[PDB]
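Engineer: After the structure tokens below, expect a handful of questions from me.
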There are 2 protein chains.
Amino acid sequence: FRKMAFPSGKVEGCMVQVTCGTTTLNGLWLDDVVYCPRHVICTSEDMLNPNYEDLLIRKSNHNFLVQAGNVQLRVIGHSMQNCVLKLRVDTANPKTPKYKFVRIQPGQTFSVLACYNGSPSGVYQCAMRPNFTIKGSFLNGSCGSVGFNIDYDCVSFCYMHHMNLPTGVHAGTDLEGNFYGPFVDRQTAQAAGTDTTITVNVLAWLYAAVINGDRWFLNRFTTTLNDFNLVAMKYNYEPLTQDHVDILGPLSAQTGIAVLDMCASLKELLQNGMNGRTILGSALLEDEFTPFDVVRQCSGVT
Amino acid sequence: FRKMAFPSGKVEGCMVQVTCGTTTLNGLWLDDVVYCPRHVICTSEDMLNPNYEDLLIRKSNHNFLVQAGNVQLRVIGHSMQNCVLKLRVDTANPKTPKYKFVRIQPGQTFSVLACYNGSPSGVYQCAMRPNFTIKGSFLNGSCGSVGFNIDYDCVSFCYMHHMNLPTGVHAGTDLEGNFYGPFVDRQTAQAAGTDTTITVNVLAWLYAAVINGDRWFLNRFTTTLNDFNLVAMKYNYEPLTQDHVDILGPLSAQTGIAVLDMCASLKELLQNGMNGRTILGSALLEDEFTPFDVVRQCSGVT
Ligand SMILES: O=C[C@H](C[C@@H]1CCNC1=O)NC(=O)[C@H](CC1CCCCC1)NC(=O)c1cc2ccccc2[nH]1
Ligand SMILES: O=C[C@H](C[C@@H]1CCNC1=O)NC(=O)[C@H](CC1CCCCC1)NC(=O)c1cc2ccccc2[nH]1
């Protein structure tokens, strides 16, 4: 049972290079607009407390060098939406897919197409953590890389990369420029909260384990939602809501294990540990598969 | 530090559906040829000991229904190369990338574009295990999905999926139809060998850990290659060769830790365990990153 990313073809055709001054990063080229992090306009003497409105007034179109492969796109206009810059260009992208901008919920997963200099370098699956960080793999020059899901024929863009935190996790915005979490785009060490474990995702992954015949952790018991959430709080697990129990319903019915029965089993794994045993090859409980990810991997959604 | 797949766009445009009788699986459409597993021509009464030569003589072009999306490609001719069928079609694929067929080495990694009914469903990173299996995620209808690497602008196809084994791992061929390992395409339970751990890959991943500041496992010692390989044999780790020490050379020089020093540290992790500590977030030693994978992720190759 593998971490699986969406195929990345539709997104690869939207990535471009955006250079402003001594800074080069990635942009997302959809129709006649290139989206990128607004901090591309900062200079080293402006990192600590940028006034982006003043800084953007100081730039003109020709300070923004946009390239799509070997094609130089001319910037026609520039505007700021929250923490993203919108560079109007003289050419619409012929490879623009059907797309939408979505702001995902904590606990939800997406694929990240990691890019450098406008070129795709790799794709992997992430989760929006409960504290609105993501545990990504990003280097210098990775800003502007996007996270997305693919629904039918529609690419739903949900994340654009802006920064790394002192703990090595990552922070960014939706495609309207609003940061996930409390983070701000200035150069200062910023705390993410305590990160909690996405309980509904761990439950989905235990269901995946049962579907694939790995069932040693099942016990005879059940529990109430209330009794469970009291144990979960002690181990920094997110509370489980009735909506979560409903989301896990199909998985429960396919395996014949009621949700509150699986919760009882998870309760014991948290109190007793794993005594050196693994589940789906993992020595730790995994929480970056949603119930939909499990169903899609265990049923073969395309 | 994440398992990262290559971007899958170039490969997605080559996937087609291939139906023969009551069996539907994926084909790889390059120029005017569709490649697929030859077992697509089997019926349920022919699974146990197929005579493929006789079976293929019994088929005609019109028993092979090939579709690329909504386009029905007419089969013009059909031939068998080892365990893959080559279906000549009346149209060359306009989206054919620069490509080559390569037979990878055990220990080497590749990306798998998992497909059902000719449509890409997900992409993930695998390793060719020492016993020539892969630990994939494949369902019914996944045969014909391919594994690949991307070198510059060239897609190097290395794997096509054929079967799952009783242990739940997976077996298949190169794109010339030769199975990796001892496996044969008939319906019988087939043993893969003892699977050993890819020592050079574990060493690369320990180097990744150091590059990312996770260094608790380092010790004061060194070791000879010979003394190390004696411990490695006891824990079913592949032998480390001088070629491996040379492959790990750049990583050694970037971290300032000689290869045989890292080996000394690995020796102790194998004898003493991890006492409940993790490395790069993992409670087990990871062996499905090559030294090149590490360099590419820690340097940002595109
Ligand atoms: O692509 C460029 C990078 C991506 C980073 C870099 C290394 N790994 C990543 O994920 N973004 C950046 O380098 C941005 C640039 C921008 C400068 C102006 C105002 C706000 C931030 N800066 C940062 O991520 C960063 C600043 C910082 C200060 C204190 C502690 C951690 C920090 N991380
Ligand atoms: O796409 C079709 C599947 C992919 C499989 C199926 C479920 N998960 C996978 O990875 N291939 C298959 O289903 C092929 C079909 C073919 C039939 C004729 C001769 C040789 C094999 N059969 C198999 O993989 C298989 C047979 C078998 C017998 C004993 C123990 C394990 C086995 N696995």
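Following Swiss-Prot, chain B shows residues 3266-3567, kept in their order.
Technique stated in the header: X-ray crystallography, 2.0 Å.
Using the three backbone atoms N, Cα and C, a Cβ is placed for every residue, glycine included.
Residues or ranges marked as active site, for 3CL-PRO activity in Swiss-Prot: B:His3304, B:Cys3408. Annotation of the natural variant B:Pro3395 to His in Swiss-Prot: In strain: Omicron/BA.1, Omicron/BA.2, Omicron/BA.2.12.1, Omicron/BA.2.75, Omicron/BA.4, Omicron/BA.5, Omicron/BQ.1.1, Omicron/XBB.1.5, Omicron/EG.5.1. Looking at Swiss-Prot, the entry for natural variant B:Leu3468 to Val says: In strain: Zeta/P.2.
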Engineer: Output: those recorded positions from B:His3304, B:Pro3395, B:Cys3408, B:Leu3468 whose CB lies less than 6 Å from an atom of ligand 2, in sequence order; none if no residue fits.
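Structural biologist: Cβ under 6 Å from ligand 2: B:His3304, B:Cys3408.
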Engineer: About how far apart, in whole Å, are the alpha carbons (Cα) of B:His3304 (active site, for 3CL-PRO activity) and B:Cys3408 (active site, for 3CL-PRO activity)?
Structural biologist: 9
Engineer: Rounded to the nearest angstrom, how far is the Cα of B:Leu3468 (variant position) from the Cα of B:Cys3408 (active site, for 3CL-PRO activity)?
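Structural biologist: B:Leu3468 (variant position) has its Cα 33 Å from the Cα of B:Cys3408 (active site, for 3CL-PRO activity).
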Engineer: Do any residues at least six apart in sequence from B:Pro3395 (variant position), in the same chain, have a Cβ closer than 8 Å to its Cβ, and if so which, in order?
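Structural biologist: Counting only residues 6 or more apart in sequence, the Cβ neighbours of B:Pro3395 (variant position) under 8 Å are B:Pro3371, B:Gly3372, B:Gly3458, B:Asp3460, B:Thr3461, B:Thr3462, B:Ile3463, B:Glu3503.
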Engineer: Long-range same-chain neighbours of B:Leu3468 (variant position), Cβ under 8 Å, sequence gap at least 6?
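Structural biologist: Result: B:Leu3505, B:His3509, B:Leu3513, B:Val3524, B:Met3527, B:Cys3528, B:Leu3531, B:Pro3556.
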Engineer: For B:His3304 (active site, for 3CL-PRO activity), list the number of other Cβ atoms lying within 10 Å of its Cβ atom.
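Structural biologist: Neighbour count, Cβ to Cβ under the 10 Å cut-off: 23.
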Engineer: So, three-state DSSP: helix, strand or coil for B:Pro3395 (variant position)?
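Structural biologist: Coil, per DSSP.
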Engineer: For B:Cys3408 (active site, for 3CL-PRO activity), which DSSP three-state class applies?
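Structural biologist: The residue in question, B:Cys3408 (active site, for 3CL-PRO activity), is coil (DSSP, three-state).
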